[PDB]
Amino acid sequence: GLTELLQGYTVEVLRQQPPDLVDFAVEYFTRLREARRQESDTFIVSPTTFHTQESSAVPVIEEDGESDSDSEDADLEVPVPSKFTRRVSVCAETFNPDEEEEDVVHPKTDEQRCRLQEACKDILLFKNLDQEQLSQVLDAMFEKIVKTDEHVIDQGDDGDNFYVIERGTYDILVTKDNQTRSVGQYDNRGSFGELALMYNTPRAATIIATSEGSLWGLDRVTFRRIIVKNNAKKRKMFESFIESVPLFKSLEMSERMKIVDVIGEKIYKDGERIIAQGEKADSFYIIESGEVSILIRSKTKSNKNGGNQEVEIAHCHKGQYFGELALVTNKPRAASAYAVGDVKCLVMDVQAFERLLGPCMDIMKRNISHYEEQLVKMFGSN
Amino acid sequence: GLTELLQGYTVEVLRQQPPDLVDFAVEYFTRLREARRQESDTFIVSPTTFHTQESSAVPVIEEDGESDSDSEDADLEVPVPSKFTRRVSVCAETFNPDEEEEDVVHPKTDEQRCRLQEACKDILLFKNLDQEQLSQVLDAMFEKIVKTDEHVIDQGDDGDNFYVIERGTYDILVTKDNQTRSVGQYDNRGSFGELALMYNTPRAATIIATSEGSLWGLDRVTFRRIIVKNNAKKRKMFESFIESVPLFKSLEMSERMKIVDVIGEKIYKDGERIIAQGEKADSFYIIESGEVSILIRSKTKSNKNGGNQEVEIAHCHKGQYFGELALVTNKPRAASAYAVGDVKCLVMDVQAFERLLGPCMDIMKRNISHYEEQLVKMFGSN
Amino acid sequence: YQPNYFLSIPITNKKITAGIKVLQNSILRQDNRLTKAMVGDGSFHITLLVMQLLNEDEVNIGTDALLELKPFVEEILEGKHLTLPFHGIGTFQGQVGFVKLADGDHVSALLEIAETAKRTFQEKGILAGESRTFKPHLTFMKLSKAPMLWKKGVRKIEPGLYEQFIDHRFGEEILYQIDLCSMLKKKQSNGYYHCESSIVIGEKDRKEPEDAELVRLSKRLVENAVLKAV
Amino acid sequence: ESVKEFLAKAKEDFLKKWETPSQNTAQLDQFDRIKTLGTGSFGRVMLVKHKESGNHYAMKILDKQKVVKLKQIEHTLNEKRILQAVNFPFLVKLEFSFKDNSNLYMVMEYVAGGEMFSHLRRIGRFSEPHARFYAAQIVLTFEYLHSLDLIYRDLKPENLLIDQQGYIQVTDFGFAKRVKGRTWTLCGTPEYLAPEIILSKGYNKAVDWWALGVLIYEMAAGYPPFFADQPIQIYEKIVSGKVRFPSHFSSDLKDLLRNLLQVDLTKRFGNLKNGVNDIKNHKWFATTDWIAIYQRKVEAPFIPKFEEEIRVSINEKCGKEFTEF
Amino acid sequence: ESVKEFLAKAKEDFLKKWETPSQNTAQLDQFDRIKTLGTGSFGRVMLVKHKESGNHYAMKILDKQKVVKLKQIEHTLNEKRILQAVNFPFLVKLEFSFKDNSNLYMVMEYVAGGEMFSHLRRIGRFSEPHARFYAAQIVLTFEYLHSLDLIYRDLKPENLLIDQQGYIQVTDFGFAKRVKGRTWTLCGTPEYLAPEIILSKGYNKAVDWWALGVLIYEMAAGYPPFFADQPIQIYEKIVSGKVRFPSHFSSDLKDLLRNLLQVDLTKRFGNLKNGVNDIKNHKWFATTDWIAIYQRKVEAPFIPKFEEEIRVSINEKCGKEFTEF
């Protein structure tokens, strides 16, 4: 502003040629000095927008994409598998049945032994054993003392013995899957583990003593050996009594064994009747000990009457046989037979004999050079 | 002053940085505006005066010269020849002597005139002047009054007048060479300057009045004219009385003038004797006025005796002459002559007459036809 | 390259050239053997643009380019005179002595004119201008002009020689004439460079042909008073 | 009849091989190796192929040393002697036998067929005609075996294979034993044990016939005649001999079975006077052509569906006892 | 006698030239100019030479205008008329006269001789014989002049020149005047004035003779008879006529002088009956041969020793009065 301010003054000085420049300056700027403005403008402007149109452009590209998608889904496991894989054979320990050569001592009072017998009556392996074998078996039973809280047998464990309770109380437990149930108790009575006498197999339950007690035990091997040995001895003995009987000489080994398999034994006290005259002849006997008296009441000798008493036709001993006619005929017994003292006979049923070997008459003829002899023996005089 | 004004404001705007340049200008120029003090001056007189134009171009010139110098002592050189020492002629003013035709009045009392005569007795020019001329001369003397301290005459000055003192005292001075001497005084008596009446010549002394005085003066020209005129008139008159005398008719003009030059005059009072009978005859007379009686005492007529008385032989008048015989003889006078009334005669000496013209007898004979007549007149009867 | 031609702004303000004459003479009274180093009377100028004109056609082309430049310089000045104030003295390494161009708005305008000049000439095929910065100055002496000076011990301009003119205002030149000058041809009678052609910037020069008249002068008087107060 | 001919020639052929076992026959380098199906719970049986002939066989790997433990080492040394001496159409075959430091390798024949146990269990039970078909094969096999005084002792679905021809092939002679007289080992399978075995009375050929009765019953019923959850009860039932037959069992079948499952040896079929003819001539087998079944000419009712690297010891070990092999 | 002849012829010659003055005779261009001795205290006299004849003359320059002042202008116009009309051997000569705007120029003869005044004063006084010689010349000159009724009136040593022949030549006719009758101007030289002049009685020829007496006395004595320091005393002595003669004066001289210096005109020589013969026949002049002196044949007793450029007015001035010249 300085140059323009002073230019207005200087224009007027040049135009007006005043004689006193300073006085002219006082007047000029004083008149300028009032500085009144006739008009002034103050303005506010709204925003203003200008519109343009933009230029075009061209873009060129081609793109191709290839992909393949697959999905899978899953399910609950059930149903579970159903099938069961296998079954199995069993086998006990082998043993030479035929007696090796004589080569178990556990004391027992009468009451104890008597009680063991009772406890064993119903066990199938014992149920039908003869007097002797049962004795040898009880002899072999060893005692086992048990203190309270002790496990006699534990489920799953291998088994070798059978036990009879002598004294004490016991709890029986059975685990099925993950559960164990105290199923029952024994109070000074009982037996268990019979299966162990057959073959080795897992114990099916656990038995724990709940007091001081005593049990009689029996080991499988000992039990099997006692029994087999005895039955194999009996067989050899039966075999001999059949073999020495001439009527059966034409029999083959295997045929004698079929007899041995089924033939019976009977004990008779002196004087008791074995065969009664008149009843039906179903079997024959072979004396293995003692003697037998054969009597006939002499009446069936004529036409009505007579003797009607007692007459001894024959008298047999160890190794002999009687009742043979039941094998070749079907008429009532001709005479009665009584035990002369203590007797033991092998008893064979005729019908069983025939089913096994066929009729006796054919056997007698097998060996033709002895057929006559045999015939005279069976239907002859003496 | 415009740029300086704008600059000074701008310098203060730059220093002070005023936000409002217009208010700053009002204040700046107002403060500046009084602006004391503009000027100081001294006013004095030029002093203004008229002057010749101040400036000229100056010419340049070259010149050379030569000189003669004379050096001398200085002297008055008052006295220088003066070689002559030669006598110079003098001359008065000329004048027609013969009376022009009647064509000076200064009053004087008897005592004054009488005193002038006395003062003039011895002056040579006046000494032997007749009664008439002296009178005419005194008549012509004019009065000159002088105041004390005044110079009557000054040595050296030209002279024209002669002076007679009437009254007063005077000092006489004479300068010889460089010296002036108060040589003498006059006390109411005196005269001086006589030479001036002859010709013009330098005054030989200076006369100064020492009191109020009076002097009678006479101018040369007036004095000479009075005298010449009168003597020339007298001459003409004498000439006439000689001319009318028949005895002298044969005389030439120049011869009559020689007589006129020397002839005398005499006045006789009535009755007085002019010529006495018996004395020697030396001259002759010519009456110019009056009458003369000629007497003779009749005794010289015989031989001793007689008359011895008085007898008148002749009686002459104006123009006549007597005593003529003295011119032709040498005997005593024959008769006496007496003046009859107042007489004036011209008297001529015979001896002078002869020396001048020779003997009278020869003159009488000059004119021969009148010789006889003349002779009878001189020695004749009447 | 070596130029042989230039655009010249002649110094026409007699006060400037008279002041330089005084400067030159004062130096010479101190050391008279600097005589031939002084630039000649009548030669004073500002160089606006250097160039090469190497034949008759190119000399004509230069003249054409100068004519074409005129309207451009008029455009640049935007109705105001270009005033060049010359104040003080400088040297280029003690070998060239010059009156300085005072700083101000005029320097940028002058530079703009120089660059537009360079472009105009090059577009007509003339090698013109330089790569170095345009630094206008008014030369008054050059030692190279007097080769014998080296040869006798004077190898720089003594700064003391021009001490009294160090802040001397020489004067102001208003741009008007622009001359196309030959560096190598014989100088004119008046001392100036040989001139092929000239243009005049001025209208001459006013926004309006008609007289204001003299109204503008108030602007000149005020602007000058303000410059003097600084 | 030819029956006698066959058996006579049979006993001859058998006694010859029995009294002179064919030891170490083929060489291990003649057979390669394929799959290895022979795990289970004992023994190492792996499939194998032949060289020149290029046949398939089932080789049982029995480490000479592996023996000595277990249950027995004779029930095998004996088993081998029998397999080698016998020859029947419904019996598996010991093709090649050999040993040496490896020792005792059994090269059994191979039939890519199915198990009898799996088939029977799937379908539940066989129709009587179909059951009679398999039964006939076992009767004939037992007649042959007993002719040589050999008892099988382990009859059961599990030990019977159905070959690709649909005929039975008997396997596993673990309990097979030559016995003239009586024997006593308590062995077999619970369900199939004879009363005499359970009770140790001594026995021989009769147990095989009892087992047959059990086998026939299970085939026609789907389950064995003396089944029970506890082994003890099975035996008590076996000993009582009491049997209950399904409603659908025919009369002829029930009768035959009452005679096979006889606890009384005097009444058991096969053990009586006529032996195996009491069985062959039974009304249940009337529509059976015994020769036809023998020659495998009858049309079976069902055609079945169809590892590591061990080494020797470079030295023979237990060969100081397994000589006979 | 010839005396009468001479004078008669003389008067004739004179009256002729007197009644018809020879005016403007020669021309100024016939005479040149030499020295210029003519100052003193009046007039301008300059020497001059002639053309054809080439003679020397003394020309008096009288400016026609210069006149009119001074003392008189007739004592000259008259002087000229006389010089021209007279002719005598002991008288200077007016050779040529002329005028015109210059006007009045006197061409007097020239004798390169000496002045009488200078000669007499130097030697003091002349011897009587020598004095008688000069005297005779003056007597003769006066007889001639008086014959023409002309009186000189200025006799004195100063106005007498001694020519180269030793004879007298009279100059300066300033006071010369023709008078028949009587005249009256008081003029001359103090020492030489006659009583009648001093006293104004009128006079004529007698004064010249008185002057001669004075002139003769001074020559023989050295000083004039009535000398005195004051003019007044000179005249009083002159009037008294008393004279005292030096001791050396001879008798004849004293007598002659008593007769010349006669105050009484009836007794003065020259004025009496015989005129100039009373003088010529005096005993003092007895040894004088008058004719001889006239013809200048006698031997004189003493032979004497032997500027600017003016112009006319180109116009005649005072010629309106100086006609007669």
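To match Swiss-Prot, the residue numbers of chain D are left as they are there, and the shown ones run 14-319, 333-351.
Positions of Cβ are set from backbone N, Cα and C atoms, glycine also.
Copied from Swiss-Prot, the annotated features are:
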ACT_SITE  D:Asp167  active site, proton acceptor
BINDING   D:50-58, D:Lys73, D:122-128, D:169-172  ATP binding site
DOMAIN    D:44-298  domain 'Protein kinase'
MUTAGEN   D:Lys73 to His  Reduced interaction with SMO
MUTAGEN   D:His88 to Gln  Does not affect interaction with SMO; when associated with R-197
MUTAGEN   D:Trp197 to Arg  Does not affect interaction with SMO; when associated with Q-88
MUTAGEN   D:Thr198 to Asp  No phosphorylation by PDPK1
MUTAGEN   D:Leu206 to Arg  Reduced interaction with SMO
MUTAGEN   D:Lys286 to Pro  Impaired inhibition by the R-subunit
**Asked** Quick one: Cα separation, D:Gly53 (ATP binding site) versus D:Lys286 (mutagenesis position), in Å?
**Response** 43
**Candidate recorded positions D:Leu50, D:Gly56, D:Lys73, D:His88, D:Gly127, pick with smallest Cα gap to D:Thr198 (mutagenesis position)** = D:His88
**Length in angstrom of the chain break flanked by D:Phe319 and D:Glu333 (13 residues not modelled, CA to CA)** = 21
**Request:** List the Cα distance (Å, whole number) between D:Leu206 (mutagenesis position) and D:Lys73 (mutagenesis position).
**Result:** 27
**Prompt:** In this structure, which of the binding-site residues D:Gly53, D:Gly56, D:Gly127, D:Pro170 has the fewest other Cβ atoms within 10 Å of its Cβ?
**Reply:** D:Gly53
**Request:** List those recorded positions among D:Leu50, D:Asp167, D:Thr198 whose Cβ lies under 8 Å from any Cβ of chain A, in sequence order, or write 'none' if there are none.
**Result:** D:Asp167, D:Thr198
**Prompt:** In sequence order, what residues of the same chain, 6+ apart, have a Cβ less than 8 Å from the Cβ of D:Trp197 (mutagenesis position)?
**Reply:** D:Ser213, D:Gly215, D:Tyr216
**Length of the line joining the Cα atoms of D:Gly127 (ATP binding site) and D:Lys73 (mutagenesis position), in Å** = 19
**Asked** About how far apart, in whole Å, are the alpha carbons (Cα) of D:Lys286 (mutagenesis position) and D:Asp167 (active site, proton acceptor)?
**Response** 25
**Item:** Intrachain C-beta neighbours of the residue listed as 'active site, proton acceptor', sequence separation six or more, cut-off 8 angstroms
**Value:** D:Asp185, D:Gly187, D:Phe188, D:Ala189, D:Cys200, D:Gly201, D:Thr202, D:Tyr205
**Rounded Cα-Cα span from D:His88 (mutagenesis position) to D:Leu50 (ATP binding site), Å** = 23
**Complete:** Within the same chain, the residues at least 6 apart in sequence whose Cβ is under 8 angstroms from that of D:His88 (mutagenesis position) are D:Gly187, D:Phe188
**Request:** Enumerate same-chain residues with a sequence separation of six or more from D:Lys73 (mutagenesis position) and a Cβ-Cβ distance below 8 A; give 'none' if the list is empty.
**Result:** D:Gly51, D:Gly56, D:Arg57, D:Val58, D:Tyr118, D:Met119, D:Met121
**Complete:** Per DSSP (three-state), D:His88 (mutagenesis position) is helix
**Request:** Indicate whether D:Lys286 (mutagenesis position) is helix, strand or coil by DSSP.
**Result:** coil
**Prompt:** Fewest neighbouring Cβ atoms within 10 Å: which of the recorded positions D:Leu50, D:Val124, D:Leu206?
**Reply:** D:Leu50
